[PDB]
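Structure record follows, encoded as structure tokens.
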Amino acid sequence: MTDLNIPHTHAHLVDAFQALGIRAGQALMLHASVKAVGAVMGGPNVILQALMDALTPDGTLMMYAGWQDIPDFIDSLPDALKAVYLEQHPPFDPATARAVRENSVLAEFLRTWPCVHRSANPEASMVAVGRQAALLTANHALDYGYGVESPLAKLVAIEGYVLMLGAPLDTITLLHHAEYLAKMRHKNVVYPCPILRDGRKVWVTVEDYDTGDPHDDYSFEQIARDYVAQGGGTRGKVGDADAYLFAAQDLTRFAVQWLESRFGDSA
Amino acid sequence: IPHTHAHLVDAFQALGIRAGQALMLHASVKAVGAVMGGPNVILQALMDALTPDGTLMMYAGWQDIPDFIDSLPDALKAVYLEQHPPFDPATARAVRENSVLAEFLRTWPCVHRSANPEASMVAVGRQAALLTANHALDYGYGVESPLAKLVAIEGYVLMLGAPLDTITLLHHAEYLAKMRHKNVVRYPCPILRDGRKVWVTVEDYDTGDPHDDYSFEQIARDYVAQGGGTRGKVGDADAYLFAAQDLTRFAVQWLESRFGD
Ligand SMILES: CN[C@H]1C[C@@H](N)[C@H](O)[C@@H](O[C@@H]2O[C@@H](CO)[C@H](O[C@H]3O[C@@H](CN)[C@@H](O)[C@H](O)[C@@H]3N)[C@H]2O)[C@@H]1O[C@H]1O[C@H](CN)[C@@H](O)[C@H](O)[C@@H]1N
Ligand SMILES: [Cl-]
Ligand SMILES: [Cl-]
């Protein structure tokens, strides 16, 4: 066994974020495992407070939220059960829809922050605070939620960064944007979703690339590990966690080239 | 100055290796750095710390297992069925990834190797026969397996620069866990029976992909984060030492609370 630490302070997390390369005004997408950072004096919100302190109010912080309770599976239910879901399941409400189960404690904290913004796409919904929170989350199209009209696309375009805080590299949502952009020999295209329109629940059909299964013989772990191996990003400790800092545009470029050279029209 | 035998012994003991322990090793020889006398000195140092009363195991598998023959042209499959050699524990090579040390261990005097081709384990030391004996061909990571026995004798898993995703013991956790759905595989394999090649059908849980929305890295990272195991440097490698019983219990709970029915 390994015993818990004396709790990390706000100031010592700011120092570590800066030592890693976080700079004022950057736009960051964070993937974190809170337990991996270790005990923090004041709890997990201090992680976010420290990171925004390193970024200043001129910086921007975004996290993937999705929607834990999306009823995207109801076509597989028998007719009577499906009818029950159609009538009784709540719509996606950006104010109260809970983020996906894993590695999302900080996303849920971010939702109680004043001036938080949440994008409109339920399954692909992102949350953000800071200078470009509105810009990044605006007009997130319902179809192809990781594509050209996504917060991921905008993060790449404003040359933001991805910060890994003890989360496995294959949870980098940006890699779904690489899948979207890459010209590949086989893609799976897929579902119902209740949303709010003028304050009333309406069911819509969302069209997207499948993001549950890969489009071919690969895994996100493979791409990311290949990226780190070739020098991508910077590394450093943040609390007890091993942290990685990646340029969004570079990683996206690398991943699209990775996918196209194996399964693309250049293979 | 390459790492000396003594330097590695002291690092193993600093990490928590002790005389008499039964240990499964997962290593990346590259990660350790140059060792004076080569990679075998890693194993000699570890066995020195364990003493002859200790036991050292690694996953070997079978690099050349022809479990893919049904996906070949029929004409080629027919050639495989006539000409591909059976699994022979004496000479079957281990799988290529992170296995330099497993191949070294296969030349140790008194090494034992378990009979399940795909799931084959090699071991030396006091309990090497116990661990490798009567390894069932079906469900090779299940109840009749070296992993089950490693847990029963309160052994350990030592990660020596190898990735946390490569912990074979977690396939035993997958076997044990009551989950909503587990994928079963059935595949052909030639083995030796009374000195003769016989092709058989092996049944197992899939070990190539997880049975649900998880990764082994994620489980082991959660384990470490909640205080599981010890950590430290061995040579140039990041090392982790886990108790096999506690890690299995943690991983089964982890799987059941997330993907149970
Ligand atoms: C309309 N959506 C479904 C389309 C359907 N055709 C897909 O099969 C289905 O995906 C299954 O569920 C994944 C769990 O992640 C399994 O894939 C995992 O298993 C292996 C695969 N190699 C791992 O290696 C890999 O990492 C994967 N994690 C798939 O079997 C989709 O729903 C999921 O994905 C949605 C994201 N849009 C979530 O919103 C849902 O809650 C739901 N989890
Ligand atoms: Cl978390
Ligand atoms: Cl190796």
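By Swiss-Prot numbering, chain B shows 6-266, in order.
Cβ coordinates come from backbone N, Cα and C, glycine included.
Taken from Swiss-Prot, the feature CoA binding site applies to B:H31, B:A32, B:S33, B:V34, B:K35, B:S104, B:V105, B:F109, B:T171, B:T173, supported by experimental evidence. Contacts of B:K35 (CoA binding site) defined by a Cβ separation under 8 A and a same-chain sequence distance of 6+ are given as B:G166, in order along the sequence.
Swiss-Prot documents B:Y64 to F as a published mutagenesis change and attaches the note No effect in catalytic activity with gentamicin as substrate. B:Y64 (mutagenesis position) has a Cβ environment of 23 other Cβ atoms inside 10 Å. In this structure, B:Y64 (mutagenesis position) is part of a beta strand by DSSP.
According to Swiss-Prot, the 2-deoxystreptamine antibiotic binding site annotation covers B:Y64, B:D72, B:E102, B:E123, B:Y146, B:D170, B:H176, B:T212, B:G213, B:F221. Under 8 Å, Cβ to Cβ, and six or more positions away along its own chain, B:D72 (mutagenesis position) finds B:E123, B:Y192, B:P193, B:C194, B:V207.
The note that Swiss-Prot attaches to the published mutagenesis B:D72 to W is: No effect in catalytic activity with gentamicin as substrate.
According to DSSP, B:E123 (mutagenesis position) is assigned to coil rather than to any helix or strand. While the structure shown retains the original residue, Swiss-Prot records the mutagenesis experiment B:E123 to F with this note: Loss of catalytic activity with gentamicin as substrate.
According to Swiss-Prot, the mutagenesis experiment B:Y146 to F carries the following note: No effect in catalytic activity with gentamicin as substrate. For B:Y146 (mutagenesis position), other Cβ atoms within 10 Å of its Cβ number 25.
You'll find the Cα of B:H176 (2-deoxystreptamine antibiotic binding site) roughly 6 Å from the Cα of B:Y146 (mutagenesis position). Listed in sequence order, the recorded positions among B:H31, B:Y64, B:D72, B:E102, B:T171, B:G213 whose CB lies under 6 angstroms from an atom of ligand 3 come out as none at all. Between the CA atoms of B:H31 (CoA binding site) and B:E102 (2-deoxystreptamine antibiotic binding site) there is a gap of 11 Å, rounded to the nearest whole number. You'll find the Cα of B:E102 (2-deoxystreptamine antibiotic binding site) roughly 9 Å from the Cα of B:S33 (CoA binding site). The recorded positions B:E102, B:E123 differ in how many other CB atoms lie within 10 Å of their CB, and the one with the most is B:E123.
B:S33 (CoA binding site) sits 13 Å from B:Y64 (mutagenesis position), taking the C-alpha atoms as the reference points. Across B:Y64, B:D72, B:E102, B:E123, B:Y146, B:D170, B:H176, B:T212, B:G213, B:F221, which the record gives as binding 2-deoxystreptamine antibiotic, the greatest C-alpha separation is 24 Å. Taking CA atoms as the reference points, B:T171 (CoA binding site) and B:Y64 (mutagenesis position) are 10 Å apart.
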